[PDB]
Amino acid sequence: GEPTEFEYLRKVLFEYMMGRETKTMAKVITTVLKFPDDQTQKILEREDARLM
Amino acid sequence: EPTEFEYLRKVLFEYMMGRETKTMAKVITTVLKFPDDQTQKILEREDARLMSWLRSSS
Amino acid sequence: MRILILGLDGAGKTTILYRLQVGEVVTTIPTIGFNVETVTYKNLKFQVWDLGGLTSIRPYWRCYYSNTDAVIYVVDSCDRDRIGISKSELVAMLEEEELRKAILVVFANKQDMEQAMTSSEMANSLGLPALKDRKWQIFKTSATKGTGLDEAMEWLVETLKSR
Amino acid sequence: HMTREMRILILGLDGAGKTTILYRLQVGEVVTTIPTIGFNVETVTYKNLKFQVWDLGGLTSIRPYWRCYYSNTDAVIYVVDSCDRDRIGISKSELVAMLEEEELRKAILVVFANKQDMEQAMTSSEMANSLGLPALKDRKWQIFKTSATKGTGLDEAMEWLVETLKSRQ
Ligand SMILES: Nc1nc2c(ncn2[C@@H]2O[C@H](COP(=O)(O)OP(=O)(O)OP(=O)(O)O)[C@@H](O)[C@H]2O)c(=O)[nH]1
Ligand SMILES: Nc1nc2c(ncn2[C@@H]2O[C@H](COP(=O)(O)OP(=O)(O)OP(=O)(O)O)[C@@H](O)[C@H]2O)c(=O)[nH]1
Ligand SMILES: [Mg+2]
Ligand SMILES: [Mg+2]
């Protein structure tokens, strides 16, 4: 059995990569994948800087 | 830990930081076994972003 | 308005979402991810997020908390063994700064069953009378039959309309 | 095109020496490595030309991801451990598979028969035969004896790659 995180990430990453609810999906991705806190900070700072 | 998590973190970090995004989008959609319809939509969208960058002066 | 539907797996979250959207029972599978639909009640639109409740994915619920106006917390009234789990998830979530001002409605679901706990036991087990600085109410629901939903939603909407 | 930054992939089975080669090319020395679960990409300067060189991890389960990186590839450096007699057939089948990809049609192939400093190393000729290289009619290819640790053969292999790229139709 595939780790269930894969199914979870397929849904989250599809949404994110299609530009839908990207700040939320970025939080989820960085959490699910257990990124080191410094990388997470960098990723979420760049997400916030996306101009509408 | 799944081998794929370490791999996905390296790849997602580059993607989310805006580096080599097309290549990374191909990798992410392959690793996570996305269906080809969704993959082509995602890749079409990357190609459109790069097309809008190449044709804009500013 | 943004609403989260939370609760353990099997509680009836997804069944409630589509009962609210299309007034019918739908077949479900365990939600490994989320469902999102906009729902129209009393000429008003809510974006409702139904988050999966399986053990391995419960920890990701907090990722979705930013800008939440209300939580519908769905509890299987027949599941006496895991009401303690629901209570610990409810305590943990209400400590989150992002939900400081959120309205909490608890749906004591599966009240169509004879094995259902009463609204009263459930409030006590969930620690609801002890909650401070919180607007909250509990309601008896059956997502399959349809009972209690229209009335819980009347309360949530009016409470949201009043701040 | 010689003027412009070109793209090289370094591929091959885990343990072949890919990451060691990448950094010997970039900084001129042997560095300590771990198993690459991902990739390393570095800008490499060779004969004052700039290469975007991608060193992709060779563990079995992440080899299916190699093809994701094939777009716009000018050259593949295919690294083969000259002492691994048990897996030369696996190196062969991974090579056969990648050379079917349309994304790689334009790419030149340079095979580094690596770890030739070792006593039990297979000869270049035995390896070329084992990999099926003489059957690659439609592919510009050459095989070179190399040692990433001792530096031998790298400059000659790279000189051939650069001459071959310059000669492209
Ligand atoms: N008897 C009865 N069964 C219900 C009721 N509501 C939902 N169910 C059933 O409970 C089971 C689980 O319902 P779901 O809606 O999929 O549960 P969920 O909370 O979304 O579960 P996850 O997706 O894992 O988080 C299904 O078989 C439903 O038909 C109810 O009010 N009464
Ligand atoms: N004797 C000898 N050892 C080498 C040579 N090249 C690499 N090695 C050693 O072989 C081991 C594996 O080398 P790497 O560079 O990590 O192998 P890799 O191909 O990058 O492997 P993955 O990252 O799993 O794809 C290391 O201990 C290197 O020092 C060589 O030419 N001669
Ligand atoms: Mg569900
Ligand atoms: Mg390596």
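Residue numbering for chain C follows Swiss-Prot; the residues present correspond to positions 18-180, in that order.
We read in the header that X-ray crystallography, 1.7 Å was used to get this structure.
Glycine is no exception: its Cβ is also placed from the backbone N, Cα and C atoms.
The following features are taken from Swiss-Prot:
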type	residues	note
BINDING	C:24-31, C:45-48, C:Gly70, C:126-129, C:160-161	GTP binding site
MUTAGEN	C:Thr31 to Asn	Loss of interaction with ARFIP1 and ARFIP2
BINDING	C:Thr31, C:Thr48	Mg(2+) binding site
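Structure with Swiss-Prot features highlighted.
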{"residue": "C:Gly24", "record": "GTP binding site", "Cβ neighbours (10 Å)": "26"}
{"residue": "C:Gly27", "record": "GTP binding site", "Cβ neighbours (10 Å)": "17"}
{"residue": "C:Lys30", "record": "GTP binding site", "Cβ neighbours (10 Å)": "27"}
{"residue": "C:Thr31", "record": "mutagenesis position", "Cβ neighbours (10 Å)": "23"}
{"residue": "C:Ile46", "record": "GTP binding site", "Cβ neighbours (10 Å)": "6"}
{"residue": "C:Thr48", "record": "Mg(2+) binding site", "Cβ neighbours (10 Å)": "19"}
{"residue": "C:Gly70", "record": "GTP binding site", "Cβ neighbours (10 Å)": "25"}
{"residue": "C:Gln128", "record": "GTP binding site", "Cβ neighbours (10 Å)": "20"}
{"residue": "C:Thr161", "record": "GTP binding site", "Cβ neighbours (10 Å)": "14"}
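The DSSP secondary structure for C:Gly70 (GTP binding site) is coil. When secondary structure is read from DSSP and collapsed to three states, C:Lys30 (GTP binding site) falls in the helix class. Selection of the binding-site residues C:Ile46, C:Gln128, C:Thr161 by a Cβ distance under 6 Å from ligand 1 yields, in sequence order, C:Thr161. Only C:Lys30, C:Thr31, C:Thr48 of the recorded positions listed as C:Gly27, C:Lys30, C:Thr31, C:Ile46, C:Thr48, C:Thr161 bring a Cβ under 6 Å of any atom of ligand 3; the order follows the sequence. When the C-alpha distances from C:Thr48 (Mg(2+) binding site) to the binding-site residues C:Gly24, C:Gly27, C:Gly70, C:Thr161 are tabulated, the minimum falls on C:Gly70.
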